[PDB]
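J.: Pasting a structure below so you can have a look.
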Amino acid sequence: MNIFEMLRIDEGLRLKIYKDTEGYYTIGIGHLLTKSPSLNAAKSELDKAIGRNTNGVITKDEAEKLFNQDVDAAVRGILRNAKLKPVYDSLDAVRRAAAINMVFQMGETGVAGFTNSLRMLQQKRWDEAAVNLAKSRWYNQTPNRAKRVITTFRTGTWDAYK
Ligand SMILES: CC(C)Cc1ccccc1
Ligand SMILES: [Cl-]
Ligand SMILES: [Cl-]
């Protein structure tokens, strides 16, 4: 298992514009296109991302290319974040993948309110962190996904994904 496979499970793969769990125009492997309610705005953003007139549809290769860029960016985002970097660097490889999944899903900003959990992870208090992470809107809105990521931080194994 690895970060790509993990996310491919959590996000799925769709070749036509769709609305995510929050109702936002997305395509591919969880690539958010826009928070705007306009499908045209979404199609424009898609064309700009692909570099061609897609008409709202892409190929598997193009989806994977967006995915590669998005994963790279998430990691790069963590490393540039003074609050996140130190925690991430303290983690083992499996748990790093759980951290990337969360940023990928919610952005650096989305995980801004996770101070207490960050500290707990930094201190390697796994069960406690697991409990703290569950007290979140994230968990209440996407519970099956949150449970998988949480078990991952709790155990440091890929058990939730097998
Ligand atoms: C925001 C916490 C809970 C998870 C996380 C840890 C370290 C870097 C990025 C994410
Ligand atoms: Cl892009
Ligand atoms: Cl879910």
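Determined via X-ray crystallography, 1.8 Å.
In case you wondered, yes, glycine gets a Cβ from its N, Cα and C as well.
Checked Swiss-Prot, it gives:
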ACT_SITE  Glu11  active site, proton donor/acceptor
ACT_SITE  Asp20  active site, proton donor/acceptor
BINDING   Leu32, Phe104, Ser117, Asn132  substrate binding site
MUTAGEN   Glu11 to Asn  Loss of 84% of enzymatic activity
MUTAGEN   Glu11 to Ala, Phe, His, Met or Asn  Complete loss of enzymatic activity
MUTAGEN   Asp20 to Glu or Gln  Loss of 99% of enzymatic activity
MUTAGEN   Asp20 to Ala, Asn, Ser or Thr  Complete loss of enzymatic activity
MUTAGEN   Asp20 to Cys  Nearly no effet on specific enzymatic activity
MUTAGEN   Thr26 to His  Facilitates transglycosylation more effectively than hydrolysis; covalently bound substrate
MUTAGEN   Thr26 to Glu  Complete loss of activity at neutral pH; covalently bound substrate
MUTAGEN   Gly30 to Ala  Almost complete loss of enzymatic activity
MUTAGEN   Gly30 to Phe  Almost complete loss of enzymatic activity. The enzyme is destabilized by 1.5 kcal/mol
MUTAGEN   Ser117 to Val  50-fold decrease in enzymatic activity
MUTAGEN   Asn132 to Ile  5-fold decrease in enzymatic activity
MUTAGEN   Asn132 to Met or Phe  2-fold decrease in enzymatic activity
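Mind running through what each feature is packed against?
T.: According to DSSP, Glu11 (mutagenesis position) is assigned to a helical segment. Counting Cβ atoms from all protein chains shown, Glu11 (mutagenesis position) has 20 others lying within 10 Å of its own Cβ.
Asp20 (mutagenesis position) is surrounded by 16 other CB atoms, counting those within 10 A of its CB over all protein chains shown.
Same-chain residues at least 6 positions away in sequence with a Cβ under 8 Å from that of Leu32 (substrate binding site) are, in sequence order, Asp20, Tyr24, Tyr25, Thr26.
Reduced to three states, the DSSP call for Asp20 (mutagenesis position) is coil.
When secondary structure is read from DSSP and collapsed to three states, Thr26 (mutagenesis position) falls in the strand class. Summarising the environment of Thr26 (mutagenesis position), the number of other Cβ atoms within 10 Å of its Cβ, over all protein chains shown, is 22.
The Cβ of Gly30 (mutagenesis position) has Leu7, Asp10, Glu11, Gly12, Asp20, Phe67, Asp70, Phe104, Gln105 as same-chain neighbours under 8 Å, each 6 or more residues away in sequence.
Around the Cβ of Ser117 (mutagenesis position), 24 further Cβ atoms fall within 10 Å across all displayed protein chains.
In the three-state DSSP scheme, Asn132 (mutagenesis position) is classed as helix. For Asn132 (mutagenesis position), the Cβ neighbour count at a 10 Å cut-off comes to 19, with all displayed protein chains included.
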J.: Grab the substrate binding residues from the record (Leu32, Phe104, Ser117, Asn132) and give me their largest CA-CA distance in Å.
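T.: Farthest-apart Cα atoms in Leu32, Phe104, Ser117, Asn132 are separated by 27 Å.
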J.: Neighbour count, 10 Å Cβ-Cβ cut-off, for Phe104 (substrate binding site): what number do you get?
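T.: For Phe104 (substrate binding site), the count of other Cβ atoms within 10 Å is 24.
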J.: I'm trying to understand the geometry here, so how far is the Cα atom of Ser117 (mutagenesis position) from the Cα atom of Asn132 (mutagenesis position), in Å to the nearest whole number?
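T.: With distance taken Cα to Cα, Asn132 (mutagenesis position) is 6 Å from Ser117 (mutagenesis position).
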J.: Taking ligand 1 as the reference and 6 angstroms as the Cβ limit (strictly under), which recorded positions among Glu11, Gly30, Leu32, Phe104, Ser117 are close?
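T.: Result: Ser117.
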